[PDB]
Number of protein chains: 2
Amino acid sequence: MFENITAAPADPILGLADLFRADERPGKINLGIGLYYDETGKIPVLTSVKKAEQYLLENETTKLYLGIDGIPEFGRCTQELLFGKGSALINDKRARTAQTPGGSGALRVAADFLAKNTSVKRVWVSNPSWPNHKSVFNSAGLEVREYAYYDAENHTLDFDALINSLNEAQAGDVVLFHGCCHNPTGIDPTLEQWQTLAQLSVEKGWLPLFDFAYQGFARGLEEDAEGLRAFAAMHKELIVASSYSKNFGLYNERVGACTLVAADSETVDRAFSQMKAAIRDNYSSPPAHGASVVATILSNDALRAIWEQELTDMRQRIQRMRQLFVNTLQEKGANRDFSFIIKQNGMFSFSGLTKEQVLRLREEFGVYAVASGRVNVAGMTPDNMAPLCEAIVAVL
Amino acid sequence: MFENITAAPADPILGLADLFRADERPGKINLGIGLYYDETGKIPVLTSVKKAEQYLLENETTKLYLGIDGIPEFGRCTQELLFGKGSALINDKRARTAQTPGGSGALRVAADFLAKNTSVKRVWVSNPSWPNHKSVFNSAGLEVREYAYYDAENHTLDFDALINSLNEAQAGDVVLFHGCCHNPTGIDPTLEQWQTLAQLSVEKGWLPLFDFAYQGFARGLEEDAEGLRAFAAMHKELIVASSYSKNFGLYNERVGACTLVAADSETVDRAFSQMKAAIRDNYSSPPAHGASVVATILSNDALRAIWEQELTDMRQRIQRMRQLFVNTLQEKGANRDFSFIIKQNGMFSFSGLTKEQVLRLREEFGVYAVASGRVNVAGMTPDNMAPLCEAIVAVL
Ligand SMILES: O=C(O)CCc1ccccc1
Ligand SMILES: O=C(O)CCc1ccccc1
C-alpha cells in the first residue's frame with residue numbers, strides 16, 4: 001500500500017528545526033522559527049506559567065475529558081481578551097469559543113467547519129503569506145488566493161494595491177487578516193485602515209477570518225485588538241483563530257482558540273454545534289494542561305499582573321534587539337540602510353535578504369533564517385549580535 | 001454565511017456529559033462515557049502521574065515546540081509497549097510513531113494520511129461499532145462498512161460470520177480491529193483467532209488498522225498486545241492508533257500515538273514524511289505535557305513499577321465490580337441471567353438493555369448508560385451498586 005508514496009517536501013519554516021539539530025557546529029545562531037529567547041539565548045518558561053503549573057499540581061483532582069469546546073473559563077477569558085470586557089458581542093452572546101490545540105488547530109477547525117457547512121470555496125491571504133495558511137486551507141479542500149499587501153520598495157502596507165487586488169474577491173469568499181504583527185512583514189494596518197477594511201468587507205460580503213497569534217507583541221493587549229474590534233463592530237459574522245503560544249510562551253502545550261461569531265445567539269449556537277462536530281471528527285477534545293494554565297493566570301489578579309509584565313518585558317527586549325540589530329549592521333558596514341526594520345511589529349524582521357543569501361548564511365555561517373528573508377529578532381542577544389551581523393554583512 | 005446551518009445531531013456517547021450536567025437530581029449514577037472511577041466514585045489522577053508532573057514542574061526549562069511527531073522517547077516507549085522490547089519491527093526500523101492528541105487524534109491522522117496518499121476508499125469496522133470510527137473516517141472522505149462480529153444470542157465472537165462478512169472486503173481495503181477490550185462488546189479474539197485473522201488478512205490484501213486504547217485492561221500489558229503482535233509478525237504494513245487516556249488516567253491531556261509500519265526503513269520513512277505533512281496541515285505539533293508524563297513514567301524504573309501496579313489495581317477493581325454487578329442483579333430479582341457479563345474484557349458490560357430501557361433508566365432513575373446498552377462497569381462502586389441494580393431490574 002505504501003510502496004509508491006512520494007516523500008513530502010520540506011516545510012520552509014518547520015524544516016529548519018531538523019537542519020539546525022543536524023548542524024554539529026558550535027556557535028550557530030537560530031533566527032528561524034518564531035520563538036521568544038531571553039538574553040541568555042534560551043527559550044524560558046514564564047514565571048507566571050510555572051506558578052500556575054504548581055497550583056494545578058497541588059489542586060487538580062481529575063483528568064476527566066474536557067467538553068469538546070474545552071474549559072468554559074478559558075473561553076470566557078479568551079472572548080474578553082479578543083473583544084473587551086463588556087463588549088456587545090459578549091453581552092449579546094453572539095460568540096462561541098472552542099479551545100483548540102494551538103492557533104494551528106483553530107485554523108484547521110475553522111477550515112473544516114467552513115468546508116463542510118457553508119458555501120465557502122476560497123480563502124484570501126496576503127502576499128507575502130505565512131505558509132501554513134495555504135497548506136491548512138488546501139488540506140480542507142479550499143482554494144487559496146493572494147492579495148497584494150506589502151510594498152517592498154517603501155517597506156509599507158500598499159493599501160491601494162491591497163484594496164484593488166481584493167476587488168477580485170467574491171461575496172462569500174473568506175478574507176484572512178493577521179490581528180497584529182503580520183507574519184512575516186511586521187506591517188499592520190493603522191486603526192483608520194482597519195476601519196476602512198471593515199467597511200469594505202461588509203460592503204463586499206467577505207467572511208473575515210482573523211489569525212491572532214501575537215496579541216500583546218505590537219503595542220499591548222488592548223491596542224493590538226483594535227483592528228479585530230473594528231471588524232467585530234461592523235460584522236454579523238467572523239471567525240478568530242487565536243493563540244497563546246507566544247504571549248504565554250506555551251508553544252508545545254498547544255493552547256489556542258477558534259471563536260465563532262454570528263448575528264445572534266440562536267445562529268451562533270446552531271453553527272457552533274457543527275464546529276463541535278468538526279472537532280469530534282478530528283481530535284475529539286482539546287488538551288487541558290496548557291489551557292488550564294492560561295485560564296488560571298487570566299482569572300487570578302495577582303498571576304495576571306505578573307504575566308502581563310512578563311509579556312511587556314518580552315516586547316521591550318525585542319524592541320531593544322531591533323534597534324541594536326540596525327545599529328550593529330551599520331557599524332559592521334552593511335551596504336543597505338536597514339532603518340525600515342524599526343517600523344516592523346512583532347518578533348521578526350522582514351529583511352530583504354534573498355533566498356540565496358539565507359542559504360549562504362546557514363551553510364557558511366551557521367546563521368539560520370527563513371528563505372523568505374524573515375529573521376527572528378526575538379532570537380537575537382547582545383552576545384550573538386556581532387557574529388550574526390558580521391555574517392549578514394558578508395553575504396550582502 | 002451561517003444563517004442556514006442545521007444543528008448537529010447529538011453524539012450517542014459524548015452527548016451524555018451535557019445531559020448528566022443538566023440533571024440537577026442528586027444520587028444520579030454515571031455509567032456512560034468510559035472513564036475509570038475509584039471506590040469513592042471519583043475519577044482520580046494516578047499517583048505515578050502526579051509524581052511525574054512534579055518532576056516536570058521542577059525540571060522543565062522550556063516549552064519550545066516539539067517535533068511534528070512529538071517526543072522521541074515517547075515514540076520509543078510506545079513501540080516497545082506495542083511490539084515488545086527487541087521486536088524485529090524495532091530492530092529493523094520498520095516503524096515510525098507520531099505522538100498525537102489522543103488515540104482520537106491518531107485515528108484522524110491515519111485517515112487523513114490514507115485518504116491523501118494511498119488508494120484506500122473503504123474502512124471495515126465491527127458491528128457493533130464504536131461510533132467515532134464511522135464519524136472520523138467519513139470526515140476524511142472514506143466509506144465505512146460493517147463486518148459481523150458479535151453473536152448476541154451466545155454472547156460470543158461469531159467467528160464464522162466475521163470471516164464470511166469480510167469476504168466482501170477487497171484487497172486494499174482497511175480493516176479495523178480493536179487490540180483488546182473491544183468497545184463495546186468486551187469480546188476479543190483468542191490468540192488462535194488473532195493468528196487466523198492475521199493469515200487471512202495477508203492473503204486478502206487488507207491494510208490492518210489497530211485501535212489500541214485499552215492495553216493492560218484485558219489481562220495485562222504484554223498479553224493484551226498478543227493480537228497486534230501476531231499481525232505485526234505476518235504483515236509488511238499496518239497502522240496502530242493507540243491511547244494512554246485510560247491506562248494512564250490522562251484523558252484530558254490527549255496522549256496517544258499513530259504508529260506506521262512498512263516493509264522496510266526506506267519505505268516507512270518516506271511514507272511517514274507524508275503522515276507528518278497530514279499533521280502539519282492539522283494541529284502542527286502535539287501537546288507536550290501528557291506525553292511527557294507518559295515518557296517520564298515509562299523511562300524510569302521506579303515510576304514504571306508504581307504505574308503498572310496502579311493499572312493492575314484498576315483492572316482488578318473493575319473485575320470485582322463485574323462480579324458484584326452480576327451477583328446484585330440476581331439478588332435484586334433480575335429476569336435475565338447476566339453471567340455472560342463476566343466473560344467481557346475491559347471497562348464495559350454490553351448488557352442487552354434496549355434503547356428504551358436505557359432512556360427510561362436515565363429519565364426515571366438518573367442512571368446514565370449508552371443507548372446501545374453499553375454500561376461502564378468502571379463507574380460502579382459498592383455504594384452505588386444497589387440503586388443501579390434496583391433501577392435495571394425495574395426496567396426489565
Ligand atoms: O515561525 C513562525 O512563523 C511561528 C511559529 C510557528 C510556525 C509554524 C507553525 C506554527 C507556529
Ligand atoms: O466512552 C468511550 O467509548 C471511551 C471514551 C471516549 C469516547 C469518545 C471519544 C473518545 C473517547
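One-based numbering along the chain as shown.
Cβ atoms are placed via backbone N, Cα and C, with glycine included.
Here's what Swiss-Prot has on this protein:
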- A:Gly34, A:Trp130, A:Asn183, A:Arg374: L-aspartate binding site (BINDING)
- A:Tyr65 to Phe or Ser: Slight changes in activity (MUTAGEN)
- A:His133 to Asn: Decreases to 60% in maximum rate of the overall reactions in both directions (MUTAGEN)
- A:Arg374 to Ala: Reduces first-order rate constant about 10000-fold (MUTAGEN)
- A:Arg374 to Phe or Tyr: Second-order rate constants are reduced by >5 orders of magnitude (MUTAGEN)
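Projection of Swiss-Prot feature records onto the structure.
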residue	record	Cβ within 10 Å
A:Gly34	L-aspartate binding site	25
A:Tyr65	mutagenesis position	21
A:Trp130	L-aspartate binding site	23
A:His133	mutagenesis position	22
A:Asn183	L-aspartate binding site	23
A:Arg374	mutagenesis position	26
Remark   = Chain B contacts from recorded positions A:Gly34, A:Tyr65, A:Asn183, C-beta within less than 8 angstroms, listed by sequence, come out as A:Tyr65
Ask   = Say you check the Cα of A:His133 (mutagenesis position) against those of the recorded positions A:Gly34, A:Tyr65, A:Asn183, A:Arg374; which is nearest?
value = A:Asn183
Remark   = Students should find that the Cα atoms of A:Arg374 (mutagenesis position) and A:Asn183 (L-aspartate binding site) sit apart, in Å rounded to an integer, by 9
Request  = Excluding A:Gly34, A:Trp130, A:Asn183, A:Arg374, please set out which residues of the same chain place their CB within 8 Å of the center of the CB atoms of the L-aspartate site, keeping sequence order.
outcome  = A:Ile13, A:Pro184, A:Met347, A:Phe348, A:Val370
Ask   = Tell me, by DSSP, whether A:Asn183 (L-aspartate binding site) is helix, strand or coil?
value = coil
Note = The correct three-state DSSP answer for A:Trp130 (L-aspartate binding site) is coil
Request  = Fill in the CA-CA distance, A:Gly34 (L-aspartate binding site) to A:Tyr65 (mutagenesis position), as an integer in Å.
outcome  = 31
Task = Measure from each Cβ of the recorded positions A:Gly34, A:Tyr65, A:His133, A:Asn183, A:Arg374 to the atoms of ligand 1 and list the residues where some distance is under 6 Å.
result = A:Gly34, A:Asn183
Remark   = Largest C-alpha distance in Å for the L-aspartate site residues A:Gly34, A:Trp130, A:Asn183, A:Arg374, as a whole number, is 12
Key: Distance [Cα-Cα, Å, rounded] between A:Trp130 (L-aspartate binding site) and A:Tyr65 (mutagenesis position)   = 33
